[PDB]
Amino acid sequence: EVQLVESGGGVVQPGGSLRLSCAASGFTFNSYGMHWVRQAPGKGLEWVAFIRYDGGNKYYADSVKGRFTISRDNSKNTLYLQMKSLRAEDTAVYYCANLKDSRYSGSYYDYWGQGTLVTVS
Amino acid sequence: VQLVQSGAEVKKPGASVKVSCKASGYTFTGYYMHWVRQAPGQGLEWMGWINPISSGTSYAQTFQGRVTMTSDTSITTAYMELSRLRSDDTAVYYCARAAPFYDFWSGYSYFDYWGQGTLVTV
Amino acid sequence: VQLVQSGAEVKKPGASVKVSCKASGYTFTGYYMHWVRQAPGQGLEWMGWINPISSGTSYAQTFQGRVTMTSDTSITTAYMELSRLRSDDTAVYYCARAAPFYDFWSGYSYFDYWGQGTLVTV
Amino acid sequence: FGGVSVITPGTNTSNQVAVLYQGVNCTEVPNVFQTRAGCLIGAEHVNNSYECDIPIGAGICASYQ
Amino acid sequence: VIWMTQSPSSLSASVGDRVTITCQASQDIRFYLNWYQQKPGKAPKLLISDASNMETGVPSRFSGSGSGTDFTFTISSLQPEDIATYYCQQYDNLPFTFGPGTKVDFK
Amino acid sequence: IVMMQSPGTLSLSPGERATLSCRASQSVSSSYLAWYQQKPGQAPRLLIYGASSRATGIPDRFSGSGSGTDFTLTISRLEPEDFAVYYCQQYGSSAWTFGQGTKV
Amino acid sequence: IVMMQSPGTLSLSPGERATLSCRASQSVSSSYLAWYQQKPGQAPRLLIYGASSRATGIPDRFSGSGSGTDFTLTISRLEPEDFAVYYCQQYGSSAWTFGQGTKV
Amino acid sequence: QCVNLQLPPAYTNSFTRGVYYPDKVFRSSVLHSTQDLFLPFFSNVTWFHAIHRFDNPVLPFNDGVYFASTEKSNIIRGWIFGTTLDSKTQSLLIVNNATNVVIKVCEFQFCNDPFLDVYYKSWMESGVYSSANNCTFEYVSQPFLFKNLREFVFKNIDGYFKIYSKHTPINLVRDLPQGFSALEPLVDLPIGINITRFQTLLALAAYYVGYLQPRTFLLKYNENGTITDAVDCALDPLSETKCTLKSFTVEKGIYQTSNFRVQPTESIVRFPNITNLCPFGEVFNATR
Amino acid sequence: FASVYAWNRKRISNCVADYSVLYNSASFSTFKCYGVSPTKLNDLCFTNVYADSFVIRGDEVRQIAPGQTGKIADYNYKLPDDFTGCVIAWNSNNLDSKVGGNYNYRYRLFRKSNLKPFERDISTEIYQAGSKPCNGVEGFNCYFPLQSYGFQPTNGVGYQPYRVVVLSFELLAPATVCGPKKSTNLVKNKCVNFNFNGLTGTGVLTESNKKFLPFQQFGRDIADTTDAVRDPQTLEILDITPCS
Amino acid sequence: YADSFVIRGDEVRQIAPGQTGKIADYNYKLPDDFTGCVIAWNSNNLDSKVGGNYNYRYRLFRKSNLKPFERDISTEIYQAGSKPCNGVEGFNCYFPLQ
Ligand SMILES: *[C@@H]1O[C@H](CO[C@@H]2O[C@@H](C)[C@@H](O)[C@@H](O)[C@@H]2O)[C@@H](O)[C@H](O)[C@H]1NC(C)=O
Ligand SMILES: *[C@@H]1O[C@H](CO)[C@@H](O)[C@H](O)[C@H]1NC(C)=O
Ligand SMILES: *[C@@H]1O[C@H](CO)[C@@H](O)[C@H](O)[C@H]1NC(C)=O
Ligand SMILES: *[C@@H]1O[C@H](CO)[C@@H](O)[C@H](O)[C@H]1NC(C)=O
Ligand SMILES: *[C@@H]1O[C@H](CO)[C@@H](O)[C@H](O)[C@H]1NC(C)=O
Ligand SMILES: *[C@@H]1O[C@H](CO)[C@@H](O)[C@H](O)[C@H]1NC(C)=O
Ligand SMILES: *[C@@H]1O[C@H](CO)[C@@H](O)[C@H](O)[C@H]1NC(C)=O
Ligand SMILES: *[C@@H]1O[C@H](CO)[C@@H](O)[C@H](O)[C@H]1NC(C)=O
Ligand SMILES: *[C@@H]1O[C@H](CO)[C@@H](O)[C@H](O)[C@H]1NC(C)=O
Ligand SMILES: *[C@@H]1O[C@H](CO)[C@@H](O)[C@H](O)[C@H]1NC(C)=O
């Protein structure tokens, strides 16, 4: 029932920008805080950003802070990630996720999307 | 902190004895001076105290009317005088330091420094 | 500032030795403690250091896996233990004081105080 | 930047409103009519002339019909 | 930033073998640690949360425990379907962090 | 008030633990209970005050506890120098009272 | 890095001046160069740090200078107590290195 | 004892519900503007059916929760609030029964699918948790719980767990009623714990869940000090006008209510491209 | 007592607070109040009182105040500029100093940013002074963030241990902590000076017809003045009318 | 007017407008609109004695603060508790000077 579908992935040049989105359905999206996580080819999991259910407070990894912006549209159940000044190092598969979290988001269920590949070159 | 008392005395019944205690190493008027008696083979008995700043005293009921305490701040010395001596007053007399009643952490309830005692025989 | 080390020890190959160094005259946790070895007729070799506040250490490549350093702030004492002893470990071992890496004027680059050494024979 | 004004008939008549963005192009805002007073959104512009009801400015007025 | 490490980075085991994975934190995180399992081409799956709580649907052969800085993930009897890369993740303090990842191969 | 210590005499070896008790005829605030140690030929010295607090210069081999009418003094491991007479002392009603003392 | 002192041995009279040299295989910051004096049967003591700064308690008969790869230690007028072994020490790359030492 | 017992959510429209008395000050015949955590007007509230197949999920607490249910069957008995909801941390258990309400904060080891037995350890223990220890708080009072609609608001601020409630009749089946009714303070509990998640306890079941937001409201107090109406100042341009004019009635005309401003898209820094460092250390570490 | 970097906090509520026993004590070396006079505390009521406690050295006591800077003010214990409360301190050399040095008391020496008011940071993360990541390893440009005082009985006064207690007065709501003031009989239909749980003023008190709800304690006018109160003992609602 | 007295070094900071402390509150009080100068110097060589000079005293307890330029030389026993002292020093009854 629960689905998360990423889109907006593609190939861009260094110094450029790319806007990712994730369509949520099958669950009350607006009650959950959401995370972005990325994984480069041959690499492990890297946490990127977190946004609260209301869309107010936003948190970023130091590896993306100042370049990446996280947002959400609660009228369209859609999660967004706006990436500026993209670098070659940002090449990875990006996921939208609802990570189980007993301290901050209070999320009891763990969900992941399909993953969309972003290439900078 | 040091407390130095006078040497042993020998008296006859009906007489009086005065025992001194010289204090050093602290502000003399910041503390009460107490006297404690220890008869041979016996425990400790509290006699009373003097407050050098005011010359105020308080005595144990046992010795009221018999014991007088004085002090002289110019030589940081306290004195205890016991009159109408009897044979049962034979004891080692100690001076001891304790805080005043306004001490926040109840330092007045116990004796933190003792001098060596003065043996008095009657 | 004083640094006092343990007396000489005699060990056999394959054994282990522990040398202590007691510090006084300064804030123990304000400085790094270093160990320096001097083999007979030879110069000085740096072994490593310990930081008493964190119990963090760093060792010279030569001794990595062989030497362990510990400390106990309650007795302001540092210890160095060297395992798998060999005859070529015969030396006088010194403890020495140096500033931590956050010292503005680079007091960490040199050793300002030394204890008398401990002679270890293997 | 600029002011935002709400054009309304009484709440005793209707809950419909139009919004005027003062001193701005309609292209910068996000029934869209550009006036000298600003961008008016929510009101239908007509070619008929009537007595002025709610004044907007520069000859333009609004009314509930 | 709380740094996470795992050891070994890679281990090989056969079916029926016991597999243990160690995860460590540079800071005390009490019990706020997740364990994930990932296979190639797929998103990570959560197996354990809050150090030792099992997720619904997770086989009883999976378990874990620990507190503070030292945590362990265990498979009591490795199955042919358990060949995956395992990750530990702390959620005591933002930013959240994942460990290096431990690959379990087949011997 | 009456302060009663027990046992009157305690006998044990060096290196062993000792416990001394003091009972009050009425409730005593912990802040008003103290212990003293008197060696042969010497004035008494303070060991414990406020029921549990050690006096300055006193080894951590000594400790105290208690409340209400029941207080104790513990010596973890006895030295040759600890075989002395111990007293409990109480303050209240503007007076200072000592127990009869016990010999270790 | 390698620290090389020279001469290995120096011989001169009391009341005369001595100069000892230390050369580095690579550039060394002046702040990281120190000199020690070790008497027979004794632990080393610091004389100079930061290339030129005297340690506390050290007579003004001692001085140092240098930069880059070349440093020196000067003793203006030698006393009977100055005929000891001197070492240069360098810090860098999170390690401490001593020279072989020279005997005066 | 503990026993084992996902479906898509339904949604309903909350027209003018979830308003409560913001403080303990008496006011009358006045329009008062306040800022607090309120349920936004005409928001999408999640409609659950715990007993359909059993599906009674654990939900995020966030910054406060609007909770409501309609029933005559007295199936909903209580709630669990906490974090891990196990023996590792303190958890808040609020349970009602026929005669009283019991509120405890303990290290509860809750069942996987916790509930209350219709017939019964203890009436608040058997089906809810396997064990409890290290209790820090206990409170007992009177029960908190046609058709009867019960509305609650849960907040957890500065250690105080605040509950508001209102009980009204209703003649609807599949939604929440229109009209305005303010919720009154029920109890302020000085508990001092962190809440991130919560779950509804049923006796063996429909309920609504909304979330509060930092919002500005204009509240209308009648002559008896009762709140009879309200305006959500961020709902629409008309509501903004009403709040600006501090009035629930607006006459014909044009009103300036606010200002608009374009926000910066990014930040740029342009400094001189010199790389040499200032010789401060030469001042600080001078010999003389 | 706690270390200053890991300071203790205790909440005080629902009690009678006599502040004169502390203020009139001879045992405290420092007693400074902000936002309130020390001689008026017994006449006031508060919703909560917080008591924070820790050990610092003598010279640092001046940092425990609004608008101060320094290692303690910035990285250990921060007060707000609109602070309402009292700072109390005394010398504890006899308790906290040891021969050889007491290394139990510690403070934060390095931090990436200043603390906010009443923020508490007890982490031991290695501090990065340089541009190179430390990755949890102490060394060059990578520091251990804490340091000890090493208190000794022979230290100068500025280096002796001081025990500090900070009383923060929370004023919002119903008061739960009030001074030891005695109540009087209630007088109505006359011009009086009144004090209701710290709320003072002048006026005539009469029975109110205002239907207060059980949780409501007082009413307010548009001038932000009180025009009705609930009596704290009888729970009766009284109207307040200004004297003619 | 020239006012003169002896205090200890640490207390010199209390001799100023808007100050608090045992000296400012119970011994010597200055007004907030004070016009004047405060002059002080170390007198260790004159006022200190071996064994202690106990001639100089200050007020430690008082029921209220002094007004500016008020002088109080009484020795009334201070009542700290609720029970009357009746001139008798003891528990909750202090001698006001030190
Ligand atoms: C004196 O300082 C010079 C300038 O270096 C800068 O300041 C010093 C304090 C350090 O912070 C350093 O990292 C900075 O780059 C040094 O070049 C010089 O070597 C120093 N001299 C001595 C004897 O230390
Ligand atoms: C509520 O859901 C509808 C779709 O069913 C959507 O159009 C509307 O914008 C949502 N409103 C809110 C406040 O989420
Ligand atoms: C308001 O509407 C009523 C009809 O519902 C009308 O009779 C009345 O005149 C109107 N008032 C105004 C000011 O338009
Ligand atoms: C702004 O409005 C003016 C007047 O209608 C028009 O000429 C101009 O082209 C508009 N600007 C843009 C970007 O459309
Ligand atoms: C107004 O007239 C213009 C022609 O001048 C025409 O293009 C426009 O569609 C008309 N609008 C309306 C509402 O009649
Ligand atoms: C309701 O709870 C109270 C308090 O625990 C208990 O005494 C009472 O017996 C309970 N009643 C029922 C029917 O469980
Ligand atoms: C009981 O709970 C408190 C928190 O409310 C916690 O600090 C304490 O350690 C717990 N006690 C035990 C034995 O776990
Ligand atoms: C709140 O979270 C903190 C940090 O994990 C924890 O120490 C505290 O016990 C929690 N409060 C509870 C469990 O009531
Ligand atoms: C106020 O209360 C009275 C009864 O005391 C009632 O008659 C009146 O209708 C109420 N006012 C409103 C607006 O409900
Ligand atoms: C004390 O206050 C309570 C209300 O909190 C009241 O019921 C009781 O009668 C009061 N007692 C006295 C003596 O006034």
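Chain D is numbered as in Swiss-Prot; shown residues: 592-621, 641-675, in order.
Header entry for method reads electron microscopy, 2.4 Å.
Just so it is clear, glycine is given a Cβ too, placed from its N, Cα and C backbone atoms.
The following features are taken from Swiss-Prot:
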- D:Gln613 to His: In strain: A23.1 (VARIANT)
- D:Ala653 to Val: In strain: 19B/501Y (VARIANT)
- D:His655 to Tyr: In strain: Gamma/P.1, 19B/501T, 19B/501Y, Omicron/BA.1, Omicron/BA.2, Omicron/BA.2.12.1, Omicron/BA.2.75, Omicron/BA.4, Omicron/BA.5, Omicron/BQ.1.1, Omicron/XBB.1.5, Omicron/EG.5.1 (VARIANT)
- D:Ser673 to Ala: No effect on O-glycosylation by host GALNT1 (MUTAGEN)
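Annotation for D:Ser673 (mutagenesis position): spatial neighbours D:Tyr660, D:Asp663, D:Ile664, criterion Cβ-Cβ under 8 Å with sequence separation of six or more. For the pair formed by D:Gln613 (variant position) and D:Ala653 (variant position), distance between Cα atoms is given as 15 Å, rounded to the nearest Å. The Cβ of D:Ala653 (variant position) lies under 8 Å from the Cβ of D:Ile598, D:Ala609, D:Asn641, D:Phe643, D:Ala672, each of these being in the same chain and 6 or more residues away along the sequence.
Long-range neighbours of D:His655 (variant position) (same chain, six or more residues apart, CB within less than 8 Å of its CB): D:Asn641, D:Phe643. In the three-state DSSP classification, D:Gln613 (variant position) falls within a strand.
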